[PDB]
Amino acid sequence: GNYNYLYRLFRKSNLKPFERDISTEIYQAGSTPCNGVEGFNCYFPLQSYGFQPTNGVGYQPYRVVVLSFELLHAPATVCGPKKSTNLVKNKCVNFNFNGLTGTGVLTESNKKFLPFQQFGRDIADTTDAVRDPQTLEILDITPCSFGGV
Amino acid sequence: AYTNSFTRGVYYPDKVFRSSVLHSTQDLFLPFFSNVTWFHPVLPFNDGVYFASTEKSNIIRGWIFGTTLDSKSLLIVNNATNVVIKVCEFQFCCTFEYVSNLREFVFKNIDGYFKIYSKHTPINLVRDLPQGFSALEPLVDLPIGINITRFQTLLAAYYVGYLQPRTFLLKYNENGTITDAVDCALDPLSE
Ligand SMILES: *[C@@H]1O[C@H](CO)[C@@H](O[C@@H]2O[C@H](CO)[C@@H](O)[C@H](O)[C@H]2NC(C)=O)[C@H](O)[C@H]1NC(C)=O
Ligand SMILES: *[C@@H]1O[C@H](CO)[C@@H](O)[C@H](O)[C@H]1NC(C)=O
Ligand SMILES: *[C@@H]1O[C@H](CO)[C@@H](O)[C@H](O)[C@H]1NC(C)=O
């Protein structure tokens, strides 16, 4: 029986998202103050898992990894295996800047981006300008010509 | 002591550039014309804090955060030329380690992330915070995941205010800097 893995069994309130509580304060389950002394209604908040190879699959140990990432609002440092391509201006093209995809014309801009800002936005919440991930230059995005026939 | 936080405490709520627009956004802000406490001590960290310092030789350097604040919590300290943030249960009179006029900071703890915004601006005044407007761009997002209910500075007077969930109407100019704002609950005209 492997008892090295623990879980918190008691707590005065539920955890907020991504909160981390490693405290070992004695939990007072009754009206008697514990004063740091374990006993009746005074429990150690942690309890060990019972992991034996003969245990049922429901009681078998599982390893869990949760990847948390926030999507495009700022410069990025973790990308997929996707390759890159040269850049062409003044022609309607399909652009993909750091996973932000779209279609339009990219032109030299006069916008003054701050170091923590990746891409701009239009009044319609559509992207208006972007920062080229390889060259620190601001490209203005203008949808290419259209109209009724 | 107490003083009036005329229009300060506004910070870029998003890392997205905008220009020549009036954008409305709701978040934890410092209400306009609020009573901010002036210290020439431990304080609560209810829902975020606006801190301000006027310095001549940079006496104030550090912050302590936590519930009990004594070896059972965050610590921040500016050693000469190196910001140092730790979450060890330090001994004062580890699961994280980070290493890098008027100064204004905003501290927020949302979903276990500690957001620190900080501006800087020269001023010639010795009474209180000057009247004016400026925006506090973000500087740090920290994945502490640590409970917060109190803080205390470490040092030159300073100013402390508290944030509330108030809607604001930020004015982005041609160059993308917030030049003006309107608290949506300050007064009838503001509404
Ligand atoms: C973070 O720590 C604070 C301690 O300051 C917790 O607040 C306590 O919550 C319990 C819940 O029943 C109350 O009985 C205490 O009176 C609270 N203490 C204070 C000083 O207000 C808070 O619950 C903790 N956060 C979470 C998510 O549990
Ligand atoms: C990445 O691109 C920039 C500009 O395109 C260049 O200066 C830099 O050397 C490149 N880095 C590598 C590792 O090739
Ligand atoms: C924007 O920057 C230009 C210089 O690039 C300057 O002339 C202009 O005054 C700035 N606009 C504002 C509103 O500060």
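Numbering of chain A is taken from Swiss-Prot, so the residues present carry the numbers 447-595, in order.
The deposited model was determined using electron microscopy, 2.8 Å.
Cβ coordinates are placed from backbone N, Cα and C, and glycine is handled just like the others.
Feature annotations, courtesy of Swiss-Prot:
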VARIANT   A:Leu452 to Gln  In strain: Omicron/BA.2.12.1
VARIANT   A:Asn460 to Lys  In strain: Omicron/BA.2.75, Omicron/BQ.1.1, Omicron/XBB.1.5, Omicron/EG.5.1
VARIANT   A:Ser477 to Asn  In strain: 20A.EU2, Iota/B.1.526, Omicron/BA.1, Omicron/BA.2, Omicron/BA.2.12.1, Omicron/BA.2.75, Omicron/BA.4, Omicron/BA.5, Omicron/BQ.1.1, Omicron/XBB.1.5, Omicron/EG.5.1
VARIANT   A:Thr478 to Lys  In strain: Delta/B.1.617.2, Omicron/BA.1, Omicron/BA.2, Omicron/BA.2.12.1, Omicron/BA.2.75, Omicron/BA.4, Omicron/BA.5, Omicron/BQ.1.1, Omicron/XBB.1.5, Omicron/EG.5.1
VARIANT   A:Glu484 to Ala  In strain: Omicron/BA.1, Omicron/BA.2, Omicron/BA.2.12.1, Omicron/BA.2.75, Omicron/BA.4, Omicron/BA.5, Omicron/BQ.1.1, Omicron/XBB.1.5, Omicron/EG.5.1
VARIANT   A:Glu484 to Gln  In strain: Kappa/B.1.617.1
VARIANT   A:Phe486 to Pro  In strain: Omicron/XBB.1.5, Omicron/EG.5.1
VARIANT   A:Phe486 to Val  In strain: Omicron/BA.4, Omicron/BA.5, Omicron/BQ.1.1
MUTAGEN   A:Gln493 to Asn  Reduced host ACE2-binding affinity in vitro
MUTAGEN   A:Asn501 to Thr  Reduced host ACE2-binding affinity in vitro
VARIANT   A:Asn501 to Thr  In strain: 19B/501T
VARIANT   A:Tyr505 to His  In strain: Omicron/BA.1, Omicron/BA.2, Omicron/BA.2.12.1, Omicron/BA.2.75, Omicron/BA.4, Omicron/BA.5, Omicron/BQ.1.1, Omicron/XBB.1.5, Omicron/EG.5.1
MUTAGEN   A:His519 to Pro  Increased resistance to human covalescent sera neutralization
VARIANT   A:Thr547 to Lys  In strain: Omicron/BA.1
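Here the features listed in Swiss-Prot are painted onto the structure.
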residue  : record               : DSSP (3 states)
A:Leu452 : variant position     : strand
A:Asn460 : variant position     : coil
A:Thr478 : variant position     : coil
A:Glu484 : variant position     : coil
A:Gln493 : mutagenesis position : strand
A:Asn501 : mutagenesis position : coil
A:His519 : mutagenesis position : coil
A:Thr547 : variant position     : strand
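Using a CB-CB cutoff of under 8 Å against chain B, the recorded positions that qualify from A:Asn460, A:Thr478, A:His519, A:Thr547 are A:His519.
When the C-alpha distances from A:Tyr505 (variant position) to the recorded positions A:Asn460, A:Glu484, A:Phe486, A:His519 are tabulated, the minimum falls on A:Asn460.
Ranked by how many other Cβ atoms sit within 10 Å of their Cβ, the recorded positions A:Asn460, A:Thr478, A:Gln493, A:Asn501, A:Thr547 place A:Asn460 at the bottom.
Highlighted here would be the recorded positions (A:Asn460, A:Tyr505, A:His519, A:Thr547) whose C-beta falls below 6 Å from ligand 3, but none qualifies. All chains included, 6 other C-beta atoms sit within 10 angstroms of the C-beta of A:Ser477 (variant position).
In sequence order, A:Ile472, A:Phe490 are the residues near A:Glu484 (variant position), counting only same-chain partners six or more apart with C-beta under 8 A. In this structure, none of the recorded positions from A:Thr478, A:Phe486, A:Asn501, A:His519 has a C-beta falling under 6 Å of any atom of ligand 2. A:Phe486 (variant position) is surrounded by 9 other CB atoms, counting those within 10 A of its CB over all protein chains shown.
Within its own chain, A:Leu452 (variant position) has A:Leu492, A:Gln493, A:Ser494, A:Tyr495 as residues 6 or more apart in sequence whose C-beta sits under 8 angstroms from its own. Geometry remark: A:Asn460 (variant position) versus A:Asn501 (mutagenesis position), CA distance 29 Å. With a 10 A radius on its CB, A:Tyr505 (variant position) counts 11 other CB atoms from all the protein chains.
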